[PDB]
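This report refers to the structure that appears directly beneath it.
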Amino acid sequence: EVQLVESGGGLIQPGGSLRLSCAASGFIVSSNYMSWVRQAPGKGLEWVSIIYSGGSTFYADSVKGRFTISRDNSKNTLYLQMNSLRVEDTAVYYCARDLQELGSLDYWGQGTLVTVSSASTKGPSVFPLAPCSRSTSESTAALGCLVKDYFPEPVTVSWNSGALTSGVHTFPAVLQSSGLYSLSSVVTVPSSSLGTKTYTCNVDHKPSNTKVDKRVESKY
Amino acid sequence: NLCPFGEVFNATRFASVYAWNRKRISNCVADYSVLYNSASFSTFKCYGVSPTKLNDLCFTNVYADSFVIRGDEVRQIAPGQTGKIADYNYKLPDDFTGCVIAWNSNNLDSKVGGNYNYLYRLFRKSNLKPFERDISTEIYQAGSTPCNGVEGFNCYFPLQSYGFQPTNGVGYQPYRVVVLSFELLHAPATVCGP
Amino acid sequence: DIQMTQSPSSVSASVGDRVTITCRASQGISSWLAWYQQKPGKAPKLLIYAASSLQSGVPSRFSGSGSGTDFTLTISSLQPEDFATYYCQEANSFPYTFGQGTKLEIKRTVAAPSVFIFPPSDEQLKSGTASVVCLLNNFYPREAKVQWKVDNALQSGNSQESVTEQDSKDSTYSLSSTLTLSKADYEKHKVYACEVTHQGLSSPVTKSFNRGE
Ligand SMILES: *[C@@H]1O[C@H](CO)[C@@H](O)[C@H](O)[C@H]1NC(C)=O
């Protein structure tokens, strides 16, 4: 069969350098147009670079003079050398075989993630989102945890060590202007349980070896 | 004897760029001024010669190459360029001495449904040499397994149709191109002009 | 360059529907257009090349059409695995611009959000920052507007929001909006409110608290 596997993604500081690889099976990379395409988190797709079988190379304006596409025929592998990296280069990077206007990009790899950031790795603070004392509500109360100021992704959140799964919404993280992430996890529960059932959100941030359990209860 | 430039610039059919035509121009008087001072031409770039002084010059031979390409590909018909036209279809040498002349031909070379008769070479393993003309139709092997002349996955006909339509943006529209290259030897000069 | 405009950004459908998605290029590109499908956390997959040619292995309910400036992707009768985002692409000139994408999501009955506001914890306030969270739970359709108000001044530029993926069971969305202030700014004001506008509410619903009660 035919395959494309990217690797070499990771965390790098602005101004840094990184090389991605794309190992191909089936296709002969040196006989194809090969392109790199990228997708910034939550955004669309952007073609970045192409290499011709005969060796010509071309680049999107946002990477020209910083990125270099190349190949090693012997290893049937495609490369993108990324220099002078910027925050806005943060993206999943895909290699694809390119059939131009004959057949477009017909096979893509799974992609490798590049994160360009100056932030230090940091475990989150966990704050309670306390259920409102006005418990008339609907007969249903809402409560949760604010998981604030961590880097990098991801955090995982459970409730009552996994015993509480129904009605849980753990939101996607937002990147703050500080370069640290923030996330909320909420659960709707019966207002009648607020006196009696303990609600504890369990927060794991592996990059920082952080485990936090936060008991969330009605306030004063 | 006037040089038969009319047969070249005013021909009725023009070649596909992969099978570009060459016309040998010899033993004749070349009035280049009727050309450079004309409104007809969106591109008129000369290299190794000044376009104004053409009529004061003698040459051993002159070749006139012609073909149709896209308007945004005319930039590739120049020394030092890269791209699908320069690499695989028509290549000018670094030390090119001559003129590159193009005009928009959307009126004659487009059709309402799309004109698909004009082709270019999409697949080739290595770049063309200067003034090399490849008319192979061999099925192109893009995968690990030989195609032995059968089309299919990873096994592609090497030529691609342009598909010109009158409503194309101007970069996508057809342009007719004439490349005059000026040959000089230690030989009699047979093309002089005025 | 050439602009590629996909509209609408979002399309609501049920299984079995005929769905058509459009892509418009700013100049005539003949038939040089590709359509891709992408699902969350997965690579895009090619559906249609050269405007109307169906890619090998792609179900035949997918078809493309158009030539010049206006192009369409049609799915003849929608299937569950078809809910995804769709992208067109200029295939025949640098820089091979992709359209901004059309999301195909599951139609269901209108459902108003239940709204909740959460004051900053005292624990966080000691550290010098205040996060105020507004929660919009289990609503449909996706379109909703959160307006933060601080002593009735409309707050702009100091909030971020986040939305879940459509729920696998009941097809609703939930949304979180966080207003961030310094401790000193937070203590300058009394009434904190988030006001929510949504198709399922007859008029905007406001949830509020008074700082320190
Ligand atoms: C081609 O014909 C036009 C008139 O149709 C004329 O003006 C032009 O000089 C001709 N080009 C030649 C003879 O090279």
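Residue numbering for chain B follows Swiss-Prot, covering 334-527 in order.
Even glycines carry a Cβ here, placed using N, Cα and C.
Over in Swiss-Prot, the protein carries these features:
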- B:334-527: domain 'BetaCoV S1-CTD' (DOMAIN)
- B:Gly339 to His: In strain: Omicron/BA.2.75, Omicron/XBB.1.5, Omicron/EG.5.1 (VARIANT)
- B:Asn343 to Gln: Reduced viral infectivity (MUTAGEN)
- B:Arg346 to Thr: In strain: Omicron/BQ.1.1, Omicron/XBB.1.5, Omicron/EG.5.1 (VARIANT)
- B:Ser371 to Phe: In strain: Omicron/BA.2, Omicron/BA.2.12.1, Omicron/BA.2.75, Omicron/BA.4, Omicron/BA.5, Omicron/BQ.1.1, Omicron/XBB.1.5, Omicron/EG.5.1 (VARIANT)
- B:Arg408 to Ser: In strain: Omicron/BA.2, Omicron/BA.2.12.1, Omicron/BA.2.75, Omicron/BA.4, Omicron/BA.5, Omicron/BQ.1.1, Omicron/XBB.1.5, Omicron/EG.5.1 (VARIANT)
- B:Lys417 to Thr: In strain: Gamma/P.1 (VARIANT)
- B:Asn460 to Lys: In strain: Omicron/BA.2.75, Omicron/BQ.1.1, Omicron/XBB.1.5, Omicron/EG.5.1 (VARIANT)
- B:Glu484 to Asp: Increased replication in human TMEM106B overexpressing cells (MUTAGEN)
- B:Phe486 to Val: In strain: Omicron/BA.4, Omicron/BA.5, Omicron/BQ.1.1 (VARIANT)
- B:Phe490 to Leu: Increased resistance to neutralizing antibodies and human covalescent sera neutralization (MUTAGEN)
- B:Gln493 to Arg: In strain: Omicron/BA.1, Omicron/BA.2, Omicron/BA.2.12.1 (VARIANT)
- B:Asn501 to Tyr: Increased binding affinity to human ACE2 (MUTAGEN)
- B:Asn501 to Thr: In strain: 19B/501T (VARIANT)
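According to DSSP, B:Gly339 (variant position) is assigned to a helical segment. Ligand 1 lies under 6 Å from the Cβ of none of the recorded positions B:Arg346, B:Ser371, B:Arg408, B:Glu484. Other C-beta atoms found within 10 angstroms of the C-beta of B:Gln493 (variant position) number 19, with every protein chain shown included. Most other Cβ atoms within 10 A: among the recorded positions B:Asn343, B:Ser371, B:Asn460, B:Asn501, that distinction falls to B:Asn501. Note: the CA-CA distance between B:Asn501 (mutagenesis position) and B:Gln493 (variant position) rounds to 17 Å. Looking at B:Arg408 (variant position) and B:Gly339 (variant position), their Cα atoms lie 24 Å from each other. Proximity to chain C (Cβ-Cβ distance under 8 Å) holds for the following recorded positions out of B:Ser371, B:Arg408, B:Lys417, B:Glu484, B:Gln493, B:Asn501: B:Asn501. Taking B:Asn460, B:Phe486, B:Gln493 as the variant positions under consideration, the smallest Cα distance to B:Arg346 (variant position) is found for B:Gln493.
Counting only the Cα atoms, the space from B:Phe486 (variant position) to B:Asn343 (mutagenesis position) is about 42 angstrom.
Counting neighbouring Cβ atoms within 10 Å of each of the variant positions (B:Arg346, B:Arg408, B:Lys417), the lowest count belongs to B:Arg346. Checking the recorded positions B:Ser371, B:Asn460, B:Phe486, B:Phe490 against chain A with a Cβ-Cβ cut-off under 8 Å leaves B:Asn460.
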